Amino acid sequence: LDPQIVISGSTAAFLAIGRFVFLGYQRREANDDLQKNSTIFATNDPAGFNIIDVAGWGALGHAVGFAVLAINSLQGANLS
Amino acid sequence: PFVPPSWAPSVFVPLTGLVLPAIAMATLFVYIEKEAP
Amino acid sequence: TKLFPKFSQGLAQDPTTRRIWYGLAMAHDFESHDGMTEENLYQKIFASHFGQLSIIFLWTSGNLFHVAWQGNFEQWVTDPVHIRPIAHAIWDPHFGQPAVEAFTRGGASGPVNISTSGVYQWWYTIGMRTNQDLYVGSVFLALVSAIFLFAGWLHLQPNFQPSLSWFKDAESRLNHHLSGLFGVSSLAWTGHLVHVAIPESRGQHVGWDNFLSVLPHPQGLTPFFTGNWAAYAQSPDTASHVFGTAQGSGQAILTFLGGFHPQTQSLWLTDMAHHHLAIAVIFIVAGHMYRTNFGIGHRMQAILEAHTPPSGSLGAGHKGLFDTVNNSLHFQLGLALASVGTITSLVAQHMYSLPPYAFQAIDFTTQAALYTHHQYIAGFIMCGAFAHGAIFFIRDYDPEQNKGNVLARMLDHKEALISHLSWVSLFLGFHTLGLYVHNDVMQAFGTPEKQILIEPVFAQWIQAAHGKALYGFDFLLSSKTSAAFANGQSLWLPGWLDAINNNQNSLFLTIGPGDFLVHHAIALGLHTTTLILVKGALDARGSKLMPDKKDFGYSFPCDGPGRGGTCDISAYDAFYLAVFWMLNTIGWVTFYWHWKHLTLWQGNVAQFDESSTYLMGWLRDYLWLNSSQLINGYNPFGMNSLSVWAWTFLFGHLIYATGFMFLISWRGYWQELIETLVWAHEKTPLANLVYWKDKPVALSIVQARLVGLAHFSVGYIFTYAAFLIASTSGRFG
Amino acid sequence: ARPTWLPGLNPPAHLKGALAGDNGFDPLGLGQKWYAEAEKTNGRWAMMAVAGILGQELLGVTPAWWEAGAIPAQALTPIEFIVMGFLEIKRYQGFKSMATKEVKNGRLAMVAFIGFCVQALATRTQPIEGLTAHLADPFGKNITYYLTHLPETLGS
Amino acid sequence: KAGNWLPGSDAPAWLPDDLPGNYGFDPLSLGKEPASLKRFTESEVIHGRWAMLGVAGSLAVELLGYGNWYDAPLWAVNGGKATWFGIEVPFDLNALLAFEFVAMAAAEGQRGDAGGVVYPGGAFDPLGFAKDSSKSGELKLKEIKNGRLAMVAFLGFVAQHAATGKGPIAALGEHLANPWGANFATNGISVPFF
Amino acid sequence: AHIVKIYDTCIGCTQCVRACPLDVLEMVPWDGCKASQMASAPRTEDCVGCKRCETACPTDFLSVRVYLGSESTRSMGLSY
Ligand code: CLA
Ligand code: CLA
Ligand code: CLA
Ligand code: CLA
Ligand SMILES: CC1=C(/C=C/C(C)=C/C=C/C(C)=C/C=C/C=C(C)/C=C/C=C(C)/C=C/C2=C(C)CCCC2(C)C)C(C)(C)CCC1
Ligand SMILES: CCCCCCCCCCCCO[C@H]1O[C@H](CO)[C@@H](O[C@H]2O[C@H](CO)[C@@H](O)[C@H](O)[C@H]2O)[C@H](O)[C@H]1O
Ligand code: SF4
C-alpha cells in the first residue's frame, strides 16, 4: 500500500465525519491560572470546527491509517 | 578516578559506626531535652 | 516546657518519657499537627515526596557504586553461570582469622558478601558491561538525587508554593501522568533497548561516544515512515545466539517470538522492546482522555454522575464520589496502596515464571529472594490500603454528602459482608485443616492410600487451555485443530508452546493434589485477612458495643472494662490483628513457592508431590531437612561462610520471641514495676545526685501493640530470610 | 485589533499588547516580565550562535560547528565558569520599533538554530551545505529523502 | 393487545396495551422503567429489521448457489476476489472497511440525532403504506412479528452451523431426508448425555 | 487533661459521682429529669481517665463520656 493515499484517505475520512456527522453529538456531550481556558480558540468555520478538533480527528485518522499500513505489511513477511 | 583509596573502609566504617552516631545521639539528646521559651 | 515536638503542644507539655515516643510516632501525621491547614497540608506532602524520591535515587546510586568499586561485575559477565556476584566488601574488626578466610570468595581479595538482589543480571541485560558504566550511572543518579532534594526545598519557598486548587486538578494530572510519566517513559525505554541494550547483546558496543553514528537497524527509519513496519521483525536472533556476542545474532529490533532465549532462558530483548513500544502508544493515547484548558475530553465528575443503574439497584450510584475521592487524601492513598500492592504481587508471580533477565533462572538464590522479597512487600502494602480505608471512614467520610450512593450503601449491609466473609473463612479453615489432618493420620497409621487427594482439575484445565499437553484435555492452545492454535501459529505460539511444554522451567509448573491443598490454605489466608481488615474499616465509625467510636479517632487504647470489656476495639487494633494473618498468609505462600522450587531444582519433584499432602511432610522434608547446612554455619569444629546466616537465624528467633513479651504482658504490670525502680534510685547514695528530666513511665497500651508487632514482624522476616538464602545457596552455591 | 497568530482569534486577556512583538500567542497560558527578559536573552544568544555557525562555514573554518569542540578544554571550563559568572551576576543585579525588530529577528534565530541541530543529525550537512543541495534538486533533496536514506547518510 | 404469551396469565402493568407486538412477555421485568422501555422498543425494531435482511441474505446466497452465509467472507482471507451474483467486485478488504465505516457512521449518525425515531415514514415510505397512520397498527404488528421470527431464525443459523458445520439449506435437506435421525438431538453436541 | 462531658440523657442517679476515685464529678440542680439533678464535671484537671464513671452509668447509651487527652503528671496518676 502507498503510504500517501492510505494516510491521506484515512485522515480525510475522519475529518469529514468529525465535521459533518459527529460534530453535533460531540458538542452536546462536551457542553489557579493554569486551569482556566484563558485562550478561546476562535474559528471562522461555519460549523465551529476549530483547530483543537482538527488535531483530534486528524490524530485518529493518522493512528487508524498507520494501523492499515502496519497490518498489511505483515503479509508476505519472512521469519515473522 | 572514581576508585576510593584502599584505606577508605578503615576510616569510613568507624566514622559511620562509632563517631557520627555518637555525635548524632549527643546532638539529638540535647535537642529533645531543650526547654522552650 | 520542652520544645520537642514542635508540632504538638499537647505532647510538648507531657512530663514523662511519653512525648519522645509519641513525638516520633506522630511526626508524619500532618493532619493532627497544631495549626495545620488544608493548603499547608498539601504543600508539606509535596515536599516530603521530593524527599522520598531523592532517597530512592541515592539508594540506587549506592548500589551501583559499591558493585563497581568492590564487586566482580566485569569478571561475572565473562562467565555468569559459574561465578557468584559480589554485593560489597566486608570490613569488620571483630572478625577472627577463620572468618576472614571464610568470607573471602568470588575472586575478591578480601572478605565479601554475595549479592542475592539480582542487580547483576538486570544491569547486564540492559547493556552495562564495564565498571565504568556502573560508575557513570552512579554519579548520574547522585546528581538526580540532589536535584529532587533541591526541588523539594524550592517548592517550599514563598513564590514556588502551589495553591490548593493546583493540587486538586485531577484531570490535568491524570493526562500528564498517563501520557508523560507512563507513556513517554515507556517510549524512552524502548529507545534505550533499540539503541543500546539490543546492540550490546549482539556484541556491539554503543555508548554516548558513538550512539549518533550507529544505526539500530540497517534500514534507518525508512520502514517506520513508509508503514513497512514488518521490516523491523525480519532476521531475529537465531536459536544458537550466544548472548553478548555476534555469533548467531540477527538484525530485528521488534519481534513477537514469544518464548525464552535458549541460552539465557529469559525473555527476548526484541520482544521486550516491542512490548514497551506498544505500551507507550496505549498510554500516550490514554492520556488524552480528560478535559483541560483546550475544550475537549471528559470531566471526571460528569462520568461518575452518569453511571447510575436505572433500576435503582445501586441507589444514587456514583453521585458525590468525585468530591469524596478528590477531597480525601486517605481515600486516594487507600486506592494507591491497593493498586500498587496488587501490582507488586503480579511482579512476583510473573518474574519467576517469565524471567526477563539473562541467567536469572539459573541463579536459584536470586529467584527465591526476589519472589519472597516482593510478596512480603505486597502483603504489607495491602494491609496499609485497608488501614487508610478505615482512616478515611472516620476522618474524611461525610454521610450527608454521600447519601444513597454506592459507598454509603456498603455501610448499609456491612453485617451481610462481614458475616459472609466469616462463613467463607470458617469453611476453608475447617475443611483445609481437616483434610491435612486426615492425611497425617493416614500417613501415621501406614496407609497412604486412604488419604483424601483431590485433583486440581479446574486449574489443570486452565493450564491445558494455555497449551500444556500433559493432562490430555486437548482444547484451545492444546488442540492443534483449534482456531486459537492456528491463528497464533505464525506469531508467538511456537515459542510459547515450546516453553510451556518444557518441565525444566517455572512456566506453568505441573500441579497435583499437594498444590490443591495449599491453594485453599492461601485462600483461607486471603479471606481471613480481608475479614479482619474489612470488619475494621466498616466498624471503624461505630458498633453496637461502641456506637460513638468515630468520636474517638482511628487509634485509641480501648473504652475500659465496662460493658463487658472493650480491649482492641479500635480500627487501629483491627489492623494490628490483621498483620499477624498477613504474615501467616505470605508465609504459607512463600513456603509453597520455595519448597516446590527446591525439589524442582534438585530434579526430584516427586518428593514435593508425595510429601506436601500432609503436614508432617512440610515439617520433616521442608523445614527440618533443609536446616542442616544452615545450623552448621558455626559449630565446635569450626565455621564457614554460612555462619552469618546461622547467627542471623537465631537473631531472628530472639527478636521474634522478645515481641511476645510486649504482646502478652500488658502495661499495668510494668508501670507498677517501674515505680519501685523510681523509689530505689532516689534512695541510693551517689546515684540520686543524677536525675532524669523525663519521668520514666511504662509504654502506653497502643505503643506496646506496635512495638510488639514490630519485634514479631522483624524476627519473622529475618528468620525466614536466613533460612531461605542459606538453604538455597548452600545447596546451589 | 493587532494581527493575531491565528485568523479571527481573540488575543488572551493577560496579553495587552504592550510588550514588543505581542501577537497574542499563548495557548498554554504560561504568561498569566521575567519571561519577556528570558525570551530576549535566549534570543540574543541564538542570534550570535546562528551568525557564528553561518559565518564560520562561509570562511571555511573546520571542522563542522557541531564538531568544533573536538588551551585545553579542562582548563577552559574553570575560566569560562568564573568569567561568565561575574557578567551574569552583574547583569542580573541590574535587571533586579527597534524592540519589535530585535524580538522578531531573535525569534527567527532561535528557530533557525534548532534547524541547524536537527538538520545535522538527520542530514549530517552544515546549514549552507544543506541549502545548496535543496536548490540543486528541491524535490529530490528534502526531509522526505533524508529521513528515508539514513543508511546512506551514515554509510560514509 | 397482540395476545398472551402464557395463556391464563396477567399482562405486566408496565407494558401499554397499544404497544405493537405486546403479548405481555416480560418475565424478568426488564422494561419496568419507562425510560428503559422506550429504548428497548426502538432497539427491538432495529434488531428485527437487520435480522430480516440478514436472514434473507443468508438464504438467498445458498438458494442461488453461491455457498452459505458462513463462507461468504473467505475470499478476503484466502487471497481470493469478491463476487456478487457471480460478478467480480474490484474492491479488496481494506477498501471495503473504509466504505462501510464511513457510510454507516453517516447513516447511523443521522439516525442517532433523530432522537429514537423508529417509524420515520416520509422518504423512507415512498409508497405510503403507513402514511394513513390509522391502519398502520396492523402493519406494525406484522413487521415486529416477522422481525422477531427473523431474529430467532438467525440465531438458529449460527447455532446450527456451530453444531453441524453445514449451511441452513443443507441442514434443512439433511433433516428432511432423515427427520428422526438428523436433528439437534443427534448432533452429539447440543445434548451431551444423548 | 482528659475531656469529660455529661449529656442530657442523665437521670441524676449519682452513681458516676460515687464511683469517681478522683472527685472529678458532682451533682448540681437540674429540671430536665425526674430527680431534678444532673451530673457535672467541674474539676477535669484531676481526671485520670479510669472510666469508672462510665462503668457506673445506667443509661443507654452513656450519659457521662471520657475522651482521653493530653497527659500531665496529674492525669497520668504519677506520685513522683
Ligand atoms: C528557520 C526555519 C527553517 C528554514 C528556513 C529551514 C530550511 C531548510 N530545512 Mg530545516 N528545520 C528547521 C527550520 C528551518 N529549516 C527546524 C526548526 C527543524 C526542526 C524541526 C528543521 C529540520 C529539518 C530537517 C530534518 C531537514 C530540514 C531541511 C531543510 C531544507 C529543505 C526544506 C525542507 O525539506 O524542510 C522540511 C522540514 C522542516 C522542519 C521545514 C520547516 C519549515 C517551517 C516554516 C518551520 C515553522 C516552525 C514553526 C513556526 C514552529 C512553531 C512551534 C510551535 C510550538 C508554536 C532547507 C534548507 C532538509 C534538508 O535538506 O536539510 C539539509 C531536511 O532534511 N530542516
Ligand atoms: C561499627 C561499629 C564498631 C566498630 C568500628 C567497633 C570496633 C571495635 N570493637 Mg566493637 N562493638 C560495636 C561496634 C563497633 N566496634 C557495638 C555496637 C558493640 C556492642 C554490641 C560492640 C562491642 C564490642 C566489644 C565488647 C569489644 C569491641 C571491641 C572492638 C575492637 C575490636 C578490635 C580489637 O581487638 O581492638 C583491640 C583494641 C584496640 C586496638 C584499641 C583501639 C583504640 C581504642 C578502642 C580507642 C582509643 C581512643 C584514644 C585513646 C583517644 C581518642 C582518639 C580518637 C579521637 C582518634 C574495635 C576497636 C573490643 C575491644 O577491644 O574494645 C575496646 C571488645 O572487647 N566491640
Ligand atoms: C505511601 C505510603 C504511605 C503513606 C504516605 C502513609 C502515611 C501515613 N500513614 Mg500509613 N501505612 C502504609 C503506607 C503509608 N502510610 C502502609 C504500607 C501500612 C501498612 C504497614 C500503613 C499503616 C498505617 C497505620 C496503621 C497508620 C498509618 C498512619 C499514617 C499516618 C502517620 C504516619 C506516621 O506518623 O508514622 C510514624 C512512623 C514511625 C514512628 C516509624 C514506624 C516504624 C515501624 C514500626 C517499622 C520499624 C522497623 C524497625 C526499625 C527495623 C529494625 C531492623 C533491625 C535489624 C535494626 C500518615 C498519614 C497512622 C495514622 O494515624 O494515620 C492517620 C496509623 O495509625 N499507616
Ligand atoms: C494456629 C493458630 C490459629 C488458628 C488455628 C486460628 C483459627 C481461627 N482464627 Mg485466629 N488468630 C491467630 C491464630 C490462629 N487462629 C493469631 C496468632 C492471631 C493474632 C492475634 C489471630 C487472630 C484472628 C482474628 C482477628 C480472626 C481469627 C479468625 C480465626 C478463624 C478463621 C477461620 C477458620 O479457620 O475457621 C475454621 C476454624 C478453625 C480451623 C479453628 C480450629 C477448629 C478445631 C480444629 C476444632 C476441633 C474440635 C474437636 C472436636 C476437638 C475439641 C477438643 C476440646 C473439646 C478439648 C479461626 C477460628 C477469624 C474468625 O473468627 O473468622 C470467623 C478472625 O476474625 N484469628
Ligand atoms: C475499605 C476502603 C477502601 C479500601 C479498599 C481496598 C483496600 C480494596 C482493595 C481491592 C482489591 C485488592 C481488589 C482487586 C480486584 C481485582 C480484580 C477485580 C481483578 C480482575 C481481573 C480480571 C477481570 C482478569 C481477567 C483476565 C484473566 C483472568 C485472564 C485473561 C486476561 C483477562 C484480563 C481477560 C477504600 C480505599 C476504597 C476507601 C473506602 C473504604
Ligand atoms: C458488527 C456491528 C458493529 C456495531 C458498532 C456500533 C457502534 C456504535 C457507536 C455509537 C457511538 C455514539 O454514536 C451515537 O451517539 C448517540 C447515541 O448513543 C447519538 O446521539 C444522540 O444520543 C442521545 C442519547 O440517545 C440522544 O438523546 C440525542 O438525540 C443525541 O445525543 C449519536 O448521534 C450517535 O452517533
Ligand atoms: S475517668 Fe475516672 S477519674 Fe475521670 S471522671 Fe471518670 S471516674 Fe473520675
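Using Swiss-Prot numbers, chain F covers 2-81, in order.
Going by what the header records, the deposited coordinates were determined by electron microscopy, 2.3 Å.
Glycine is no exception: its Cβ is also placed from the backbone N, Cα and C atoms.
As written in Swiss-Prot, here are the features:
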- F:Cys11, F:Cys14, F:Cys17, F:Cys58: [4Fe-4S] cluster 1 binding site (BINDING)
- F:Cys21, F:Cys48, F:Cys51, F:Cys54: [4Fe-4S] cluster 2 binding site (BINDING)
- F:2-31: domain '4Fe-4S ferredoxin-type 1' (DOMAIN)
- F:39-68: domain '4Fe-4S ferredoxin-type 2' (DOMAIN)
- F:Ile12 to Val: 60-fold increase in affinity of PSI for ferredoxin; when associated with 15-KR-16. Unable to grow photoautotrophically (MUTAGEN)
- F:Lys35 to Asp or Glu: Drastically decreases affinity of PSI for ferredoxin, limits photoautotrophic growth at medium and greater light. Decreases cross-linking of ferredoxin to PSI-D and PSI-E (MUTAGEN)
- F:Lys35 to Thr: Drastically decreases affinity of PSI for ferredoxin. Decreases cross-linking of ferredoxin to PSI-D and PSI-E (MUTAGEN)
- F:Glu46 to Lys or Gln: No effect (MUTAGEN)
- F:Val49 to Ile: Leads to partial destabilization of PSI; when associated with 52-TQ-53, alters the FA center. Unable to grow photoautotrophically (MUTAGEN)
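Here the features listed in Swiss-Prot are placed on the structure.
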residue: F:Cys11; record: [4Fe-4S] cluster 1 binding site; DSSP (3 states): coil
residue: F:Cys17; record: [4Fe-4S] cluster 1 binding site; DSSP (3 states): helix
residue: F:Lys35; record: mutagenesis position; DSSP (3 states): coil
residue: F:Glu46; record: mutagenesis position; DSSP (3 states): helix
residue: F:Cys51; record: [4Fe-4S] cluster 2 binding site; DSSP (3 states): coil
Residues close to [4Fe-4S] cluster 2 site centre defined by F:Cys21, F:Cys48, F:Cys51, F:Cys54, Cβ within 8 Å: F:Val5, F:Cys17, F:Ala20, F:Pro22, F:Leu23, F:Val25, F:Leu26, F:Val49, F:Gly50, F:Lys52, F:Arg53, F:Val67
Contacting recorded positions, sequence order - F:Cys11, F:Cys17, F:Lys35, F:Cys54 vs ligand 4, Cβ under 6 Å: none
Other CB atoms within 10 A, centred on F:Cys51 ([4Fe-4S] cluster 2 binding site): 18
In sequence order, the recorded positions (F:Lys35, F:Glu46, F:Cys48, F:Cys54) whose C-alpha falls within 10 A of F:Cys17 ([4Fe-4S] cluster 1 binding site): F:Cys54
Residues close to [4Fe-4S] cluster 1 site centre defined by F:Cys11, F:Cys14, F:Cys17, F:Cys58, Cβ within 8 Å: F:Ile12, F:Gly13, F:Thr15, F:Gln16, F:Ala40, F:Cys54, F:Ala57, F:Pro59, F:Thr60, F:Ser64, F:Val65
Whole-number Å value for how far F:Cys58 ([4Fe-4S] cluster 1 binding site) lies from F:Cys51 ([4Fe-4S] cluster 2 binding site) (Cα to Cα): 14
Secondary structure at F:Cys58 ([4Fe-4S] cluster 1 binding site), reduced by DSSP to three states: coil
Alpha-carbon distance [F:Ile12 (mutagenesis position); F:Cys58 ([4Fe-4S] cluster 1 binding site)] in Å: 9
F:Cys17 ([4Fe-4S] cluster 1 binding site), number of other Cβ atoms within 10 Å: 26
C-beta crowding around F:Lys35 (mutagenesis position), within 10 angstroms: 7
Spatial separation of F:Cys21 ([4Fe-4S] cluster 2 binding site) from F:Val49 (mutagenesis position) - C-alpha basis, Å: 10
Between F:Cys11 ([4Fe-4S] cluster 1 binding site) and F:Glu46 (mutagenesis position): CA-CA distance (Å): 22
Number of Cβ atoms other than its own within 10 Å, given for F:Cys58 ([4Fe-4S] cluster 1 binding site): 23
Contacting recorded positions, sequence order - F:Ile12, F:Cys17, F:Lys35, F:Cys48, F:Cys58 vs ligand 7, Cβ under 6 Å: F:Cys48
Winner by Cβ contact number (other Cβ atoms within 10 Å) across the recorded positions F:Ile12, F:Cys21, F:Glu46, F:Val49: F:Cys21
Residues satisfying Cβ distance under 8 Å from F:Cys11 ([4Fe-4S] cluster 1 binding site), sequence separation of at least 6: F:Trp31, F:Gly33, F:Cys34, F:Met39, F:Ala40, F:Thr60, F:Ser64, F:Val65
Minimum Cα separation from F:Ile12 (mutagenesis position), reported as the residue among binding-site residues F:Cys21, F:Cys48, F:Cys54 that achieves it: F:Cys54
Other CB atoms, at most 10 A from the CB of F:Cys14 ([4Fe-4S] cluster 1 binding site): 18
Most Cβ neighbours inside 10 Å, all chains, among the binding-site residues F:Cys48, F:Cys54: F:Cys54
Euclidean distance between Cα atoms of F:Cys48 ([4Fe-4S] cluster 2 binding site) and F:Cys14 ([4Fe-4S] cluster 1 binding site), Å: 20
